[PDB]
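Q: To start, I am sharing the structure in question, which I have written as structure tokens.
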Amino acid sequence: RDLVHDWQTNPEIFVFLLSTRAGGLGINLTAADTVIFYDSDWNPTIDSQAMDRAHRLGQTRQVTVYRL
Amino acid sequence: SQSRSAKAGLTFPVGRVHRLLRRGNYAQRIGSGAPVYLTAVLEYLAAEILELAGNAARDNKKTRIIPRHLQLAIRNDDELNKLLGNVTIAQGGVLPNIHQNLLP
Amino acid sequence: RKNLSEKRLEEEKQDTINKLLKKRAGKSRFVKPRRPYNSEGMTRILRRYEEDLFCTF
Amino acid sequence: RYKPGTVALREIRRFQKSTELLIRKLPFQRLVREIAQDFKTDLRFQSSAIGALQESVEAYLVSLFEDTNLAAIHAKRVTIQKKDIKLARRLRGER
Amino acid sequence: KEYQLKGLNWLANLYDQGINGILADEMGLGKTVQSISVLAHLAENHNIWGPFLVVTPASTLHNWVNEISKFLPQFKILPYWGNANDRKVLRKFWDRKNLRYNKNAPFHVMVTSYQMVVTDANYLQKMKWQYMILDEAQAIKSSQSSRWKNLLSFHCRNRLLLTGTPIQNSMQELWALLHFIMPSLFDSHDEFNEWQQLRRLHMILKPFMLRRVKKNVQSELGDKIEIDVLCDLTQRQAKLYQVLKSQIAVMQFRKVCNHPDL
Amino acid sequence: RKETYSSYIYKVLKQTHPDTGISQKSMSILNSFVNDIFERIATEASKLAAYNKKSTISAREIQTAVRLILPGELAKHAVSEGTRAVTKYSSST
DNA sequence: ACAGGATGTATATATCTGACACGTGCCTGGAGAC
DNA sequence: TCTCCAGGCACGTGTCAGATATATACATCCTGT
């Protein structure tokens, strides 16, 4: 409840770690653009929701997705 | 200041058993060595039972003390069984024993 | 007298349940300090702009 | 398949190997109430009192089965009979 | 206030038809406020404030509670999570045995997760519902799950689905979803396997779902482009790679593809 | 203030088996066992005090009662440990 | 008697509840002097 | 018998053990063809 609030409010936070489905489902992450996938190759359905939590309405800049 | 249990080097209480001896109407006069002697005897008996119970619980490869281990420790030991040959146990079971001719 | 006591007990239970629900809803729904510097029994050499000091023992 | 006598040893090992209760609870509770209302009617009972009665009759019955099986081997037999039970009750002391 | 108004009007049209609908679009355009507008429109139309059920993954349970409080605060919000004593207290909170329409009641919205609903199948067997919503319903894609069995035994007869991607294509979740929408005549999956293959599947599910895409409105969202970064293995990583290749499962490959310290 | 021996046998279990826990039914077994031993030894000491026209219970009566109740190896170890505890307590100087 | 489609296994993860643990406020019986 | 204080109990807060899943192959087993 409050980690997402502290992410969206504070601008000095830099790195937001995540698992696959822990925060890639319905969490508003419009304050960032660059999603970086370490080993997200499990299924396209899981990854299609993964940047859906970030590339959402309210983003004010370009989104650069890096797949490693 | 400090309690009599540390004065006699024990962990069981001394004033508690002195109180329980006092109004337990066993006699109207009670000496000073009576609670420390009873305390030391209870110390040794609880320590022996806990030793055998811990050995049986470790023997089960299971990290708690379950009354099956208490039953195993009570009946495996010789004179602990002699002391406790009257008392029935709660949730303990029966030691495995088959008479020799029933094996074919 | 029993019915009024039962109604008071039901009202107290409902008030306790509502207070528990309200409490559950209201309660559930940096710069880092410097290293410690110590100097005991040690002579001090001190140097300002205009004068120098030497606090010896 | 198994010969008659090996699976009996398997289940006797399983019954000696465990610690669960072997008497159904509700017939025992009904029996306790129906055997207590003659002494005193409209009685109330505690659940752990029923558990104490359970474990007492379990220990009494299994000890009774030890010494009646000892009566069975003493008469050069395997199956227990009623005279083995009467002998065990007499040699225990009670009537 | 968007183009989901005609979509919710069409959903109300199939609701007036008397059968369940399908929403098969990705998250991002506001399916949540669309569902709360569906609830508001049906509460204004048929005048119902009563039994509404919500099953959602727990990461966004508090989130959709939050936007329910921020968007439409006229209803009564009651949660369902935590310890068993709080579960009993909340069970007491809707233990009034209410039926049909109610106005002054605390069960206006009821929010829970999949797994303790699966754990409390005896408690959810009673209290027959009027409208239930499943959000992110890709997790019951297998027909052999016990959660599917507990989700096949309700008394609500309304199967609105909120799924970003129901096109998982494992030959059985399609039959699972069409058996979920119509629970009466879809039962023998061998016959539906029996009943040119690329074209002929277009018209089967067409009147149930609707086709929407992200590239129909103005796009200041970011326009996500891909950078696939490639790099060669180190000598240590290739060394243990050839070592466990010689000793010989895919996760053993990928965990030494990630770090030798694994 | 319902009174029980739980803490004391918790520590004397903890000085020899640190990574071991007690069940509550077992907890009750040790509590009832300690109380039964206390009752048996104390009523035998009172009987032996009433034996000899004596109105006082001292350590000698409890030593005789311990030698009467326990089997032999337990008896000799119990009187050895109790005598050591009594001599520890008496020489508090 | 063999092939084909069912579960079984493995080896990692992941989320999530259950049945134990530990920690704290505060009274009455233990300790001391006599 | 008087004074007294802290050890010990009533009642709170966390921690892994266990259960349950997902997924990508191979492996194997059981049955029908």
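Shown for chain E, in order and in Swiss-Prot numbering: 707-901, 919-971, 1003-1016.
Determined by electron microscopy, 2.9 Å, according to the entry header.
Every residue, even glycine, has its Cβ placed from backbone N, Cα and C.
The following feature annotations were taken from Swiss-Prot:
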BINDING   E:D731, E:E732, E:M733, E:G734, E:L735, E:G736, E:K737, E:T738  ATP binding site
DOMAIN    E:718-890  domain 'Helicase ATP-binding'
MUTAGEN   E:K737 to A  Reduced ATPase activity of the INO80 complex
Q: Within 8 Å of the centroid of the Cβ atoms of E:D731, E:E732, E:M733, E:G734, E:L735, E:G736, E:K737, E:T738, which other residues of that chain place their own Cβ, given that this set defines the recorded ATP site?
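A: Neighbours found: E:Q740, E:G870.
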Q: Among the binding-site residues E:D731, E:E732, E:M733, E:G734, E:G736, say which ones reach under 8 Å of chain A by Cβ distance, listed as they appear in sequence.
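A: Listed binding-site residues meeting the cut-off: E:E732, E:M733, E:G734, E:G736.
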Q: Provide the number of Cβ atoms within 10 Å of the Cβ of E:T738 (ATP binding site), excluding the reference atom itself.
A: 20
Q: Taking the Cβ of E:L735 (ATP binding site) as the centre, count every other Cβ atom within 10 Å, in any protein chain shown.
A: 20
Q: Residues with Cβ closer than 8 Å to the Cβ of E:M733 (ATP binding site), same chain and 6+ apart in sequence?
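A: Set apart from E:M733 (ATP binding site) by at least 6 residues yet with Cβ under 8 Å, we have E:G870.
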Q: Report, as a single number, how many Cβ atoms besides its own are within 10 Å of the Cβ of E:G734 (ATP binding site).
A: 16
Q: If you count Cβ atoms within 10 Å of each one, which of the binding-site residues E:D731, E:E732 comes out on top?
A: E:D731
